[PDB]
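Novice: Once you've had a glance at the structure underneath, I'll fire off some questions.
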Amino acid sequence: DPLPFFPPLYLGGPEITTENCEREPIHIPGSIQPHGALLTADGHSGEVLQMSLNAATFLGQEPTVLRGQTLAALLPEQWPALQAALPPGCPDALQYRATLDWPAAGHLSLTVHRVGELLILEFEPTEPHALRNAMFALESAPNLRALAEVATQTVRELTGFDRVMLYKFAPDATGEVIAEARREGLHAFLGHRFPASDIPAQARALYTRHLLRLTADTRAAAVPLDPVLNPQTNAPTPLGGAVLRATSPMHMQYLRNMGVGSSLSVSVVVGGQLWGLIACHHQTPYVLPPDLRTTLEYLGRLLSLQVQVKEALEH
Amino acid sequence: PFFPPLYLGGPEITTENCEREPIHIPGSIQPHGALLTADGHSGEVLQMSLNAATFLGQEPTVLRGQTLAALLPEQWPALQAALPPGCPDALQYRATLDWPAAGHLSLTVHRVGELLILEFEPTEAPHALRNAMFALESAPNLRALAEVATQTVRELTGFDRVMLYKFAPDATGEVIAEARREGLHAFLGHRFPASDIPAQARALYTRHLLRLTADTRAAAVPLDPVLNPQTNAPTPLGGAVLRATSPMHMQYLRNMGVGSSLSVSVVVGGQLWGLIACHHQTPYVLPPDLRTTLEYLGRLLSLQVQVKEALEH
Ligand SMILES: *C/C=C1/C(=C/c2[nH]c(/C=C3[NH+]=C(/C=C4\NC(=O)C(C=C)=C4C)C(C)=C\3CCC(=O)O)c(CCC(=O)O)c2C)NC(=O)[C@H]1C
Ligand SMILES: *C/C=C1/C(=C/c2[nH]c(/C=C3[NH+]=C(/C=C4\NC(=O)C(C=C)=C4C)C(C)=C\3CCC(=O)O)c(CCC(=O)O)c2C)NC(=O)[C@H]1C
C-alpha cells in the first residue's frame, strides 16, 4: 500500500523498520557522506546558509568565516557562470559542474544545482578513447543480451568494481540480474530475481529523475548539515539531487550484510520509466572520482537509447 | 543503381543524375589527413594516399610493402580484437599514437569485409559536455531543445553557423533552429527541396553519422592504387571521415560562401530525423577529440528528440 512520507528522524519521525519501508523520507536525511562537503546558498543574494560539519576541512576555512561571506566573494569566477547556467525556476535535475583550484585542498570538483530559491554546492576532490570505443561497440551489439554483456564488461573495465550487474525491472517492480561481470571467486547473481520491496517505491521514483547515486563506504557515519533545517523555510533541505546525500540506514545495513563496502548505480530510463539499473559493488570502500563518474553517466544515456533500439528489434 | 565512378570512365555528374553519384567510392581523401588500407589477416598495406609520406614521415615504397605488425606493434593486436572478421563497417576503433615524425596522431580504423581502413590525423594532449548534456535534458520542449543544441555546438566549436535541419516526410528539409555569428544571412525558417540531400546520401547518413568538408577549395588526394588489389574494385570509403566530398556538393558550399562544413545525423526509430549542420566561412579542421564530443551529442540529441516528441504526441 502506498502511503505518504514520515517526517525525518530529526523532526521526531519514527525509526524505519521492515514494516514502514516505503515511507522513509530518503530525500531529506539532513546529512551527507564524508568524502565531500556541501554548502547551501540563497539563490539571489548568494548568502551561505547551511554547510556540512566537515566543510572547514575541505575548504580550509572556519565556519563563521564561510557563513559570513556571499558566493560572489567566495567564488568570484564561478558565481556569474552559476547564475547564467541555473536560472530561477529551472528544474532541480539540471546540474552545472566546474573544476576549482583551491589553495588548501588541491583540485576540487564543484557540482551545483538549484532547488527553488536554494543553490546546493557539492565539493569533492578530483584527479583515453575508451568511451568512444565503447560507444561504437554498444551500438554494434547484435541483440539485447550481447548489449547487456558488453555494457557490464565495459563498466567493470573502466571502474575496477568487483561486481557490475545489469538489473532489470519487471512490470511488478521485481527485478532480475540479466547480465553481470564479476571478479574471480565471487558467486554469480545472474538469473536471480529479487522482490519489489528490495528497492521501494519512493526510491524508484527518485531514481527516474536523478540518475546516479552511490555509497562510497557502507560503514561511514553521515555528516550533518549545520544548521539541519534550511533557515529560509525552517524546513528540511531537499537533497535528492545531491550525490553526496547520505544513504538510507536501511539500505546500508542491507549492503553490509552482503559484504559490500562500496555501491554505485546508474539508472536506465526508457519511455519515461525506470527500465533497469547499472549496479556496481566493491568489497572494500571505494571512491570513484567525479570525472570517471561522468563517463558512467554518459553510458547510462547511451544504454537507454540502445535498449530502446534493441527492444524495437523484437516484437 | 549507381553510375561507375569517374576514374572507371563513368558519366560526370549533373543535376539530372543527382541520385546516381557513387559518393562512397571516390578513390580519394581530403588532404588534412592520410589513409592506408590493409589486409585483415596479414596486416599488409595494400593502398595508401599519395600524401602518406608527409604525415607518416616514411619513404614512399617502405609503406606499401610493410605490415601493420611491423608498422604499429602495440596497436596491431588491439585492432585484431576490436574489429573481428564479420563485424559491421560502422564499428570503429580509435587510438592516439606518439609517432616520431608527428608529435601525436589520431588513428581511426574500421573494417569492410577483408580490408582494414586506417585514418591518420594530427591530434593533441572539460565539463562543457556534461553541462550540455544536463541542459539538453532540462529543455522543456522540442523548440527549446533545438535552440540549446545549436547554441551548445556553436560554443564548443566556434563554427560560424550551426543549424538544426529537420527532414519532412518527403525529405524536404527545414532549418528549425540556428546559432550564428553576427553578420551572416539567417537560414532559420527556410525550407529546401529533398534533392539537395539526395537519397543515396541520406541512406549513407543513416549508418555513418558524422561527415565534413574541411576546406571547400582543397583538391582531393588519390589512393594508390585506386582499386583494391584484393578485389580489383573500388575501396568503400563511406565509413571514412577523410573520404572526399562530392564535387557537386562542394560546388554547392562554395556558391553559398562556405569554406568548411560539418554535420551530425540525428537518427530516431532507425530513420534519419535531421542533421546538426555546421558552417564556417573559412577552412577549418576540427580536431578528432572535439569531433568525438559532437558524436556524443548526436546520440544524446537522438534520445532527447524522441523523449520530447513523445510529450507532444
Ligand atoms: C525496508 C527497507 C528495505 C530496503 C530499502 C532501500 N533500498 C534502496 C535501494 C536499493 N536496493 C537495492 C537492492 C539490491 N541490491 C542488489 O545487489 C540486489 C540484487 C542482486 C538487490 C535487489 C539496490 C540495488 C538499490 C539501489 C542503490 C544501489 O544500487 O546500491 C533504498 C534507497 C537508497 C538511497 O537512495 O539512499 C532504500 C531505502 N531494501 C530492502 O531490501 C528492505 C529491507
Ligand atoms: C545534383 C545533386 C545535388 C546535391 C548533392 C549532394 N548533397 C550532399 C549533401 C548535403 N547537401 C546539403 C544541402 C544543404 N546545406 C545547407 O546548409 C542547406 C540549407 C540551409 C541545404 C539544403 C547538406 C546539409 C548536405 C549534408 C552534408 C554536409 O553537412 O555538408 C551530398 C553528399 C556529399 C557527401 O556526403 O560527401 C551530395 C552528393 N546537393 C544539391 O543541392 C544538388 C545540387
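One-based numbering along the chain as shown.
This entry, so its header tells us, was determined using X-ray crystallography, 2.1 Å.
Placement of Cβ uses the backbone N, Cα and C atoms for every residue, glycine included.
Quick paste from Swiss-Prot:
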{"type": "BINDING", "residues": "B:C18", "note": "tetrapyrrole binding site"}
{"type": "DOMAIN", "residues": "B:20-88", "note": "domain 'PAS'"}
{"type": "DOMAIN", "residues": "B:141-305", "note": "domain 'GAF'"}
{"type": "MUTAGEN", "residues": "B:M248 to A (Swiss-Prot position 259)", "note": "Binds PCB (in vitro), but difference spectrum is altered"}
{"type": "MUTAGEN", "residues": "B:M248 to C (Swiss-Prot position 259)", "note": "Binds PCB (in vitro), but difference spectrum is altered"}
{"type": "MUTAGEN", "residues": "B:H249 to A (Swiss-Prot position 260)", "note": "100-fold reduction of chromophore-binding activity"}
{"type": "MUTAGEN", "residues": "B:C278 to A (Swiss-Prot position 289)", "note": "Binds PCB (in vitro), but has aberrant spectral properties"}
Novice: Between B:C278 (mutagenesis position) and B:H249 (mutagenesis position), how many Å separate their Cα atoms?
Specialist: 15
Novice: Going by DSSP, is B:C278 (mutagenesis position) part of a helix, a strand, or coil?
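Specialist: Where B:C278 (mutagenesis position) sits, the three-state DSSP reduction gives strand.
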Novice: Tell me the Cα distance separating the residue listed as 'tetrapyrrole binding site' from B:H249 (mutagenesis position), rounded to the nearest angstrom.
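Specialist: Taking the Cα atoms only, B:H249 (mutagenesis position) lies 10 Å from the residue listed as 'tetrapyrrole binding site'.
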Novice: Ignoring the 5 unmodelled residues, how many Å lie between the Cα of B:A125 and the Cα of B:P126?
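Specialist: So the two residues bracketing the gap are 13 Å apart at Cα.
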Novice: Whole-number Å only: compute the distance from the Cα of the residue listed as 'tetrapyrrole binding site' to the Cα of B:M248 (mutagenesis position).
Specialist: 9
Novice: For a three-state summary based on DSSP, what are the helix, strand and coil counts in the domain 'PAS' (B:20-88)?
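Specialist: Taking the domain 'PAS' (B:20-88) as a whole: 24 helix, 15 strand, 30 coil.
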Novice: Count the other Cβ atoms sitting within 10 Å of the Cβ of B:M248 (mutagenesis position), across every protein chain shown.
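Specialist: Result for B:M248 (mutagenesis position): 16 neighbouring Cβ atoms inside 10 Å.
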Novice: If you count other C-beta atoms within 10 angstroms, which of the recorded positions B:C18, B:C278 is the most crowded?
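Specialist: Ranked by Cβ atoms within 10 Å, first place goes to B:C278.
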Novice: Hey, what's the Cβ neighbour count for B:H249 (mutagenesis position) at 10 Å?
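Specialist: Total other Cβ atoms inside 10 Å, all chains included: 20.
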